Amino acid sequence: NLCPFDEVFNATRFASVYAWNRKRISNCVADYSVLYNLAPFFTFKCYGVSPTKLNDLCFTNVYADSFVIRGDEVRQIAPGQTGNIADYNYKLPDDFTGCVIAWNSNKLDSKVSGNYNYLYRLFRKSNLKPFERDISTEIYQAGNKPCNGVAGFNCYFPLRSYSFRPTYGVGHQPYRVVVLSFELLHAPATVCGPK
Amino acid sequence: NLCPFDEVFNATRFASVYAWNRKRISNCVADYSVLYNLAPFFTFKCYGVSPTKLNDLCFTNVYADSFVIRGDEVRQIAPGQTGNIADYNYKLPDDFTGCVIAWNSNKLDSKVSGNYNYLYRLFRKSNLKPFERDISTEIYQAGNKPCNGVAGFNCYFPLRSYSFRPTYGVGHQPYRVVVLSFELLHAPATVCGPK
Amino acid sequence: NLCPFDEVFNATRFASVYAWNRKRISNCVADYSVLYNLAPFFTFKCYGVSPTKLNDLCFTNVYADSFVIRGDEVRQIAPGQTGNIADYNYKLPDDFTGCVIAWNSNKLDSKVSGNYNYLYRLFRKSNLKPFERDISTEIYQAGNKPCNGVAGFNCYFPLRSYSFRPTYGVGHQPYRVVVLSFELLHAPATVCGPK
Amino acid sequence: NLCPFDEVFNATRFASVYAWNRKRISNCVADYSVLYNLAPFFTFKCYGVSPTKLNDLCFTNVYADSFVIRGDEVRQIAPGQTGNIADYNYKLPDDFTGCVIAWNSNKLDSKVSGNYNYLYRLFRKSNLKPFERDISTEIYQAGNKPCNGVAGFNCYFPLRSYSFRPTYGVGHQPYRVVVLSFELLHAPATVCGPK
Amino acid sequence: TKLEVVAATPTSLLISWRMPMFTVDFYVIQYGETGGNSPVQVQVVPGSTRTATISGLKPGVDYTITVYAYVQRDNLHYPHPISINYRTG
Amino acid sequence: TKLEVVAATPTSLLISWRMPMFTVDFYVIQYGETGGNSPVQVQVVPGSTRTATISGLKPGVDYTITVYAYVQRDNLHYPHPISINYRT
Amino acid sequence: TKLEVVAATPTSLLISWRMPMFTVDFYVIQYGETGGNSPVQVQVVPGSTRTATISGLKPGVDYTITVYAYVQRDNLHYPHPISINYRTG
Amino acid sequence: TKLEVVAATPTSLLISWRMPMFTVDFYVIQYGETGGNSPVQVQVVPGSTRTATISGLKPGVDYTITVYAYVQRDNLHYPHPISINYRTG
Amino acid sequence: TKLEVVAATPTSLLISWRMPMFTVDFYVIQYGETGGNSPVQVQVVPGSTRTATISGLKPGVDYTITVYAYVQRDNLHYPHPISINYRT
Amino acid sequence: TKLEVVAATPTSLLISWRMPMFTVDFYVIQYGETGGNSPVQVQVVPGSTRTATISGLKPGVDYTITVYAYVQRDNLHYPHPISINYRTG
Amino acid sequence: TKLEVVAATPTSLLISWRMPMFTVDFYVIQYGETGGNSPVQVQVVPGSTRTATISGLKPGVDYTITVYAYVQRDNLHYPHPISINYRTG
Amino acid sequence: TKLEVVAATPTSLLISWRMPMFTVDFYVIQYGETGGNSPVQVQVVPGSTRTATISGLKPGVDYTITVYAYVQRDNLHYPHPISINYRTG
């Protein structure tokens, strides 16, 4: 059956990157017209998989992970990269077999007053494990005084709002990102294409 | 008369970089032994002034600016640099006539339990003007909603403490910085070398 | 039967290039020994025919054209060449299928009192058609004034004699030329010729 | 005094190359306006002389030699060239100190019906020596039999008319040529220009 | 069947193509480092745009570029017969 | 720096190149099976010529074609940055 | 005072110049093989024209090109202070 | 292949070149008095910088300027076929 | 530039060559039936030696033998301007 | 059975041969541009001389050169089993 | 009086020196970009050590490197008579 | 790449160099007073000798020494990246 990429790519509201939405899709056929209708992509990168041969891929589940990030941070949605998004929000495993698709969403997600609805985690005690989700709001103790649950000096609320305004530079504009991760049944070399 | 350089370079408590100590030293001869006893420097740079010919300059006063910063931030103590320390803590003017002296104070300022006495301004509404200094602790509003002076989500206390530990890498260790700004007396070609 | 190449090649008197002898030879065995006794040649070229497979070429008639020219001019006995001998005396076709054999005849044709008996056409009203012979001795008119059939200013008798002298350089010496043109029955890739 | 170059370059009739005019001009100031008004030149080449320092030459007599030739024969009006214009009509010495100025005269000397009044010597028994002239109309004996002074098969009237028609190619068009030969009192390194 | 490639810069490649494909809905330009576990990445151009610019190629590495025609009726990619290796220097 | 490829037939390829170079004596055009460790076809065309024809490619094989500028002065060979793969 | 030189072919050179003079009546472009008492050849362009093409240089020779301004009022040639050496092959 | 020369001052010269090298490591700008038996002055500029400034020429002297492209790979130097003579006055 | 061939036995061909390429890493001697839609056989020899023997030529077959200078920088194969056609 | 080739000039070739023929009247050296309609030319050498010079080849084309042994008794030509291809420089 | 300069890396320089002074307290290695208003930088080494390493010079610019002997009892800097200009690769 | 200087005598300067170019035909050691319009002096050594002695410098004067690798094919002088400034006794 055709993948519900309609719900993945034309979702009305994307997730905050810390609350990145995961959809599990049972073995499905990629309608590439759904993907390609979004162009130009800032990123359409695939690791291990050939982007045009996604239907030849022997897979049982695809996970689509959807979130909004800044355009200059889209670099960090790749294996081995480091920075606030990789380290504290969404870590790709180094052995990722999948695609990262990122398109500019300045038209939808910014507002002239600034859209402060998209949160990202700025502080965490240790790096995020691959595909770990946090969504905690415990005050981050950055110093030798425990915070007692009150924000203050060395006592930060872990989440910070992105500022998205139409007028911001291309690097500071909101990009929607979808990560497709495939549970491969055998290997990219084995062919299981629809008959 | 011999400069009060001993008081600047040998002091027990260096300043935090938000509250950097400026000492006005009257026209005096640099006892280079006090400087060279600090070696090896991370940087000894002079801009316009030649390092070995400080005593050939004619100057009415030298201003010594003293602070502790992280070793990877000493890059920012130069004209035209950008970053948190340059932009929110200590900005040097583009036509700076002076010397930047920085030396590793890991031995003095790090503690095994971490220091956290040294504070830097992590958030500011705008860049510092050259040689501007802010001790203000009003809570920085990062977000859309006024903070009412209570820290929390999108409302950050503007100063953060440094985590200086003996085990930190040579880049994260504390470096003491003294910036000498010279009030050159009219034409720099004039020589006032002691007899 | 043997080709009468003795008659073509050893004839004591060759034709003038304006009156070039065409001998028709019916299908015959070429004894290359008679031809090779002329060595060394200035040219033995063949066009569309392999010089050594001349017997395996099957033809109804070979046309032997014979005349004398300067060694400088043997270059002009080729397809598409231009110059006084090609343009006004002997025009070889562009699609020529045959051999051009030209050998030095300094000993046979030169005389210390030069051999002015060989004539060539120096002026003609138009380029000679392929294998056209022109015996006409009418006066050529270069000028705007009718020649009244008498030589004079701008009114030239069209034939000029060659000066052939033993002392002349290798280029000005007389070369006897035989052109063998084949009226092919089969292309030389065919199994044909004497058993 | 000003050179009579106006009379040379602007004359109604130029000379036939066999009858090339020599005008002798006693030491004169070259008005470059007259020369340069004719441009573009096919050649303005000077030998032993710098074209623009022609006024600096310590010359006592200048000879202007003037005639018409075909454009492709202007190549032959140079020291050490060979060909029927150099050989039989106008020979420059190998040590020529002077200038060759040639300009396209199609507009003046050609006629749609053909101008045949410009003659060149086509046959001569021996080459011209430098600046020699030969206006004889003896019949040229090309053959063994003497001509008795009457034209015929082997006996050419030695002068031939150039055909100049406006529609001839740029190489066949008439070029007027003026050759300036200077008698120099001293090497061109001396200067005798206007006071 | 035609492909043209001009290097605008050592890191940037301008590609033009004609292939005999009836009703292409999208062209897909796929590029990546040769052989390695490196990323493979695509540019998508509408079927009317027969030219594309590839930029930001890593210096000193061998990139392979392949053009596909996508047909929505078939949901298939048809490879272009001609493929390009480029060395960025 | 340009390369253009026109396939005249499934087994015939018309190749045009502009390779910035100061002096080129020969262009060497090398082609063969993509797998390597395989026989190499070489055409040498004079540096005056910026076009060459490849013909007689085996059907159904991947060929790689590379253009080298060659200049005799120091046996300098420079590979064209752009190299072609073709499936016949 | 400007001079710009483009080699259009190894045998052909395009020259543009801007010389600081007024009422230049002709520009004279003088070229010749260095030394050897070679023929020195001039090409004349009206003072309106500040570009010229030299062609038919010998294929392997060092040519010197000099631009002169001619003024009819003075009858005098003024050299351009920039002069070109060209190596044809 | 281009060279362009602007005399900014009788003793100062601005030189722009476009030389068709495959790769350039350094451009060498070499100048001196035309006699050649005389001390050379040399600038080296990065291969990316194809504009250079020659300053403080001695007044009243004939200077020859020659551009070389230098490549480390095999100690290759190529002279630019255009050389400039300047008369400083 | 030299090429020398001695046919010693009808099916073995002893080839010697000299060419001006200094930077030759290896010589490749490449041979096969003339255009015969048939495999091309590669023999590699060290650049230090300028003779090789080809053996096992099929009888009655016109072979083409070409010598290529192989340079490991970017895989140049430069064809010695002399090539041999041999009929066993 | 031997053949040797020396390219004495990029357009000139010196050939030696040794055929095992019992007797030979003339050796015929045949050359021409490969696969073309171009002229095929022979130089005839008496059987006493086992070297030949070919000259004036067109630059930049592939010539094919073949040696033939002529026997007068039968007027046949026997091809030398070794054949030369030369790419003129 | 010695000055030994080894360019271990295009952007790195190793200097070894001697100047003939009894009881130098510190040697000061002063370097900076030539001529322009630029950072001038020092490395201080005890008088015991007669070798020093400079790193991180900007590619493609000229640096001046000078060594000074500092005498404490006189509070005075004595220059080494030999000084280096280095053009960074 | 190396340069060593010894002031063997206040006016006698001993220089030793190693640089990577092999194509060196001559080294020219060029020395002159810093910009004083004084005549620059050139000393030539054959490329096998990688060391030179300079003598006769004026006392109390500042001298620049540059080593150039000379290649005769195109008169290229390639400056050694390390240049010496000397302040004589």
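Here chain D follows Swiss-Prot for its numbers: 334-528, in order, are the residues you see.
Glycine residues also receive a Cβ, built from the backbone N, Cα and C atoms like all the rest.
Mutagenesis annotation in Swiss-Prot: D:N343 to Q, described as Reduced viral infectivity; the structure shown retains the original residue. Using a 10 Å Cβ-Cβ cutoff, D:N343 (mutagenesis position) registers 10 neighbours.
Mutagenesis annotation in Swiss-Prot: D:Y453 to F, described as Decreased HLA binding to NF9 epitope. Increased binding affinity to human ACE2; the structure shown retains the original residue. Under 8 Å, Cβ to Cβ, and six or more positions away along its own chain, D:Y453 (mutagenesis position) finds D:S349, D:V350, D:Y351, D:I402, D:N417, D:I418, D:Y421, D:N422, D:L492, D:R493, D:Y495.
Around D:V483 (mutagenesis position), the C-beta neighbours below 8 angstroms that are at least 6 residues distant in the chain are D:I472. Reduced to three states, the DSSP call for D:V483 (mutagenesis position) is coil. Record note (Swiss-Prot), mutagenesis D:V483 to A: Increased resistance to neutralizing antibodies. The unchanged residue is displayed.
The Cβ neighbour count for D:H519 (mutagenesis position), using a 10 Å radius over every protein chain in view, is 11. D:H519 (mutagenesis position) carries neither a helix nor a strand DSSP state and counts as coil. Among the mutagenesis experiments that Swiss-Prot reports, D:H519 to P is described with the note: Increased resistance to human covalescent sera neutralization.
Neighbour density for D:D405 (variant position): within 10 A of its CB lie 15 other CB atoms from the protein chains shown. Quoting Swiss-Prot on the natural variant D:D405 to N: In strain: Omicron/BA.2, Omicron/BA.2.12.1, Omicron/BA.2.75, Omicron/BA.4, Omicron/BA.5, Omicron/BQ.1.1, Omicron/XBB.1.5, Omicron/EG.5.1; complete loss of interaction with host integrins.
For the natural variant D:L452 to Q, Swiss-Prot gives this note: In strain: Omicron/BA.2.12.1. The structure shown keeps the original residue. In sequence order, D:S349, D:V350, D:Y351, D:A352, D:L492, D:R493, D:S494, D:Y495 make up the list of same-chain residues 6 or more apart from D:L452 (variant position) whose Cβ falls under 8 Å from its Cβ.
In the three-state DSSP classification, D:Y453 (mutagenesis position) falls within a strand. Among the natural variants in Swiss-Prot is D:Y453 to F, noted as: In strain: B.1.1.298.
Under the heading of natural variants, Swiss-Prot lists D:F486 to P and annotates it as follows: In strain: Omicron/XBB.1.5, Omicron/EG.5.1.
Here the Cβ of D:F486 (variant position) has 18 other Cβ atoms within 10 Å, regardless of which shown protein chain they belong to. Swiss-Prot lists D:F486 to V among its natural variants, and the accompanying note reads: In strain: Omicron/BA.4, Omicron/BA.5, Omicron/BQ.1.1.
Around the Cβ of D:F490 (variant position), 20 further Cβ atoms fall within 10 Å across all displayed protein chains. Annotation of the natural variant D:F490 to S in Swiss-Prot: In strain: Lambda/C.37, Omicron/BQ.1.1, Omicron/XBB.1.5, Omicron/EG.5.1.
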From the Cα of D:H519 (mutagenesis position) across to the Cα of D:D405 (variant position), what is the distance in angstrom?
35
Which of the recorded positions D:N343, D:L452, D:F486, D:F490, D:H519 sit near chain C? With a CB under 8 A, the answer is D:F486, D:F490
Any idea what the Cα distance is from D:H519 (mutagenesis position) over to D:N343 (mutagenesis position), rounded to a whole Å?
31
Residue pair D:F486 (variant position), D:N343 (mutagenesis position) - Cα distance, angstrom, rounded:
42
Roughly how many Å separate the Cα of D:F490 (variant position) from that of D:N343 (mutagenesis position), to the nearest whole number?
32
For D:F490 (variant position), the three-state class that DSSP assigns:
coil
